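For reference, the structure is listed below as structure tokens.
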Amino acid sequence: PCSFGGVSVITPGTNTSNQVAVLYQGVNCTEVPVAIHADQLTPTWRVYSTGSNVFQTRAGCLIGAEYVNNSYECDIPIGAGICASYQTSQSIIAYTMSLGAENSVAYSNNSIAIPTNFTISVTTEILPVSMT
Amino acid sequence: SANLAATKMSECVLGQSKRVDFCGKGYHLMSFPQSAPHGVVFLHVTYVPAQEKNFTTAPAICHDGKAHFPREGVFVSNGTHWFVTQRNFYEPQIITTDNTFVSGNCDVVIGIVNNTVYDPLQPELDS
Amino acid sequence: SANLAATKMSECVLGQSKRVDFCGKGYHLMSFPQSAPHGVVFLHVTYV
Amino acid sequence: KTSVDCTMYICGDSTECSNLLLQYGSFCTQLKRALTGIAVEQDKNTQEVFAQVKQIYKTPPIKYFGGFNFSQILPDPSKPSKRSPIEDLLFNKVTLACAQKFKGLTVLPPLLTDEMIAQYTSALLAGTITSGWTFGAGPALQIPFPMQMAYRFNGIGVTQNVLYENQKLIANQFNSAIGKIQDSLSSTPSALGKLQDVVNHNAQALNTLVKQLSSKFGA
Amino acid sequence: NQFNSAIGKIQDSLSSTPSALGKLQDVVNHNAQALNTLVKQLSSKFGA
Ligand SMILES: *[C@@H]1O[C@H](CO)[C@@H](O[C@@H]2O[C@H](CO)[C@@H](O)[C@H](O)[C@H]2NC(C)=O)[C@H](O)[C@H]1NC(C)=O
Ligand SMILES: *[C@@H]1O[C@H](CO)[C@@H](O[C@@H]2O[C@H](CO)[C@@H](O)[C@H](O)[C@H]2NC(C)=O)[C@H](O)[C@H]1NC(C)=O
Ligand SMILES: *[C@@H]1O[C@H](CO)[C@@H](O)[C@H](O)[C@H]1NC(C)=O
Ligand SMILES: *[C@@H]1O[C@H](CO)[C@@H](O)[C@H](O)[C@H]1NC(C)=O
Ligand SMILES: *[C@@H]1O[C@H](CO)[C@@H](O)[C@H](O)[C@H]1NC(C)=O
Ligand SMILES: *[C@@H]1O[C@H](CO)[C@@H](O)[C@H](O)[C@H]1NC(C)=O
Ligand SMILES: *[C@@H]1O[C@H](CO)[C@@H](O)[C@H](O)[C@H]1NC(C)=O
Ligand SMILES: *[C@@H]1O[C@H](CO)[C@@H](O)[C@H](O)[C@H]1NC(C)=O
């Protein structure tokens, strides 16, 4: 085929800023300027397809956001355990999810833990019932 | 969704349920319905324990070649004496015959301990 | 099927179930999830 | 999960056909929205089942539980991934079935990987072994495993001296049953048809859609 | 006292700006878009 048709764009929201990131599903970093024919594309499209913020994921090649090491909860999915978010000057970062806090409880032959106080809590549940 | 909401009304609201996490998160106490556009909102009231402490415990208690098992509780000790408490809230009490029941002797159960079981009647029967 | 699996995780695994035949065939004691491709496998320990 | 491309499928790299296609309107954007909704719903479906506890508990180091043996179901650290032996048999049996067609059709990857799912099931197993039902209602409260088993025996209506007097016999029966599960699953008549049919249905549907492109529809 | 305080917090938390009622906004939005697209489709030549 001539050209790869569509890409995937990650935006924080035109409310917040105008930065983006682009995901090239199914291709690999080194040949991304090819198979998009980056040479004939206008500038401001050639800013992507190459650069210093180039990342490789199981889902594809991600250009426009850098890879921190620490972890947070998911904000915008990208696939294969990789999320992304807009956060501190101000930029777009991409990380790995954190499944949750870490804990380990003590098991012993003859020890038992017993509560000594209680709390009462109220929670909500929203359900639909009908449509137009 | 309509069928689920009808089930939640029948069980949550017009009764107290024991299905886990069906009717709120915790031990269920009651629920209250409200009305929304095209929908419904339940307010669940639950019970959540807090402020636990560690103790040391035993299966049974050997006494006179007999093994007492708790009736509705668990034996615990504060390092010196052995009580029996209910299970979700800490209330120590003196181990008596009204609290326990007896089955067999002390060679079969693993982890049995030694203590005394006070009898309510004998102190009344002074003579 | 997914909603069923979530309900079984709540009732069967994080608790002890009184419904008949919901969690196994017998009287239910406990269960252990195990992961599998596109689903999950339960192991229902009962009394007979 | 799957995805589609209006133009690359309908009009094959033919710019006159692509120009003419604009007349029909919003049809294939409708198709795209439907498919995207399905794709998101799949990841939610996986999330609901497994992500039930925030707190990730860990296996105790000492492996004495009064005579109950769980090595079959607990994660095995020696093999590179933390997959229990039974999970290994399952991942070897189901997977008899990212393709050469790519006529506008892809297969997107899941959001949670199998390492993550294995971590979640390990957390639930560890919590359940150490504390009883308590960890799904509040904070984890440790309890000896035979005392937990006595609690459950009371639950089903048999007094609790019975467990303490037949502890060894009970442990042996439970270990033997866990052992036999491996072989029952290794039995050739696949009990895993339920999970094989999903991959079969999807592959066959995609093949039919692709093979439809070599048809003339009375032209 | 715990009960009363909890109910007060419930009202405030619902009153929080973030969309907590999206499951009910979607039922509205879906119908709106369906009708809009159906009207839009009238302006297609369909090969004529
Ligand atoms: C159980 O927790 C409650 C709070 O939920 C404790 O009540 C507090 O007690 C302190 C000391 O008397 C007061 O200053 C607070 O105002 C109380 N809180 C409320 C909401 O009334 C209670 O003391 C705890 N139980 C025990 C045995 O300490
Ligand atoms: C729990 O069960 C496993 C599985 O039977 C035991 O592992 C066996 O250990 C014996 C003694 O080393 C070996 O002869 C078997 O070949 C082992 N089985 C496998 C599959 O490797 C394990 O020993 C048991 N737990 C304890 C504490 O003994
Ligand atoms: C952008 O969002 C903020 C808060 O979400 C809001 O105050 C602001 O009015 C929005 N921008 C416009 C142009 O409405
Ligand atoms: C991307 O391409 C280069 C060279 O074409 C290759 O060395 C590399 O392995 C490829 N990426 C992956 C993930 O295999
Ligand atoms: C419990 O007892 C067993 C055997 O008596 C022993 O292997 C284990 O270390 C003990 N655990 C603790 C915490 O004392
Ligand atoms: C008490 O329980 C806590 C659980 O958080 C544990 O860390 C501590 O070691 C225990 N102390 C004992 C058993 O003396
Ligand atoms: C244990 O409880 C008894 C009875 O209340 C008390 O006399 C004793 O001092 C307690 N022991 C400790 C170590 O607190
Ligand atoms: C309990 O008391 C009996 C009384 O004869 C004694 O034989 C046994 O050794 C005692 N056990 C412990 C653990 O003190």
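Shown for chain B, in order and in Swiss-Prot numbering: 1021-1147.
Heads up, the Cβ atoms here are built off N, Cα and C, so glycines get one too.
Under its natural variant annotations, Swiss-Prot gives B:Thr1027 to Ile the following note: In strain: Gamma/P.1. In the three-state DSSP classification, B:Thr1027 (variant position) falls within a helix. A sphere of 10 angstroms centred on the C-beta of B:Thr1027 (variant position) encloses 11 other C-beta atoms.
A natural variant is reported in Swiss-Prot for this position, B:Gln1071 to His, and the note states: In strain: Kappa/B.1.617.1. Annotation note: B:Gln1071 (variant position) sits in a strand segment as assigned by DSSP. Long-range Cβ neighbours of B:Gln1071 (variant position) (same chain, at least 6 residues apart, Cβ-Cβ under 8 Å): none.
In sequence order, B:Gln1106, B:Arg1107 make up the list of same-chain residues 6 or more apart from B:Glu1092 (variant position) whose Cβ falls under 8 Å from its Cβ. Natural variation at this site is recorded by Swiss-Prot as B:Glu1092 to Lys, annotated: In strain: Theta/P.3.
In the three-state DSSP scheme, B:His1101 (variant position) falls into the coil class. Under natural variants, Swiss-Prot gives B:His1101 to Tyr with this note: In strain: Theta/P.3.
For B:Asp1118 to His, Swiss-Prot lists a natural variant annotated as follows: In strain: Alpha/B.1.1.7. In sequence order, B:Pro1140 constitute the residues six or more apart from B:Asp1118 (variant position) in its chain with CB-CB distances below 8 Å.
Counting in whole angstrom, B:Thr1027 (variant position) lies 49 from B:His1101 (variant position) by their C-alpha atoms.
The local packing around B:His1101 (variant position), expressed as other Cβ atoms within 10 Å of its Cβ over all shown chains, amounts to 11. The subset of variant positions B:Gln1071, B:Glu1092, B:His1101 lying near chain A, with Cβ atoms under 8 Å apart, consists of B:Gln1071.
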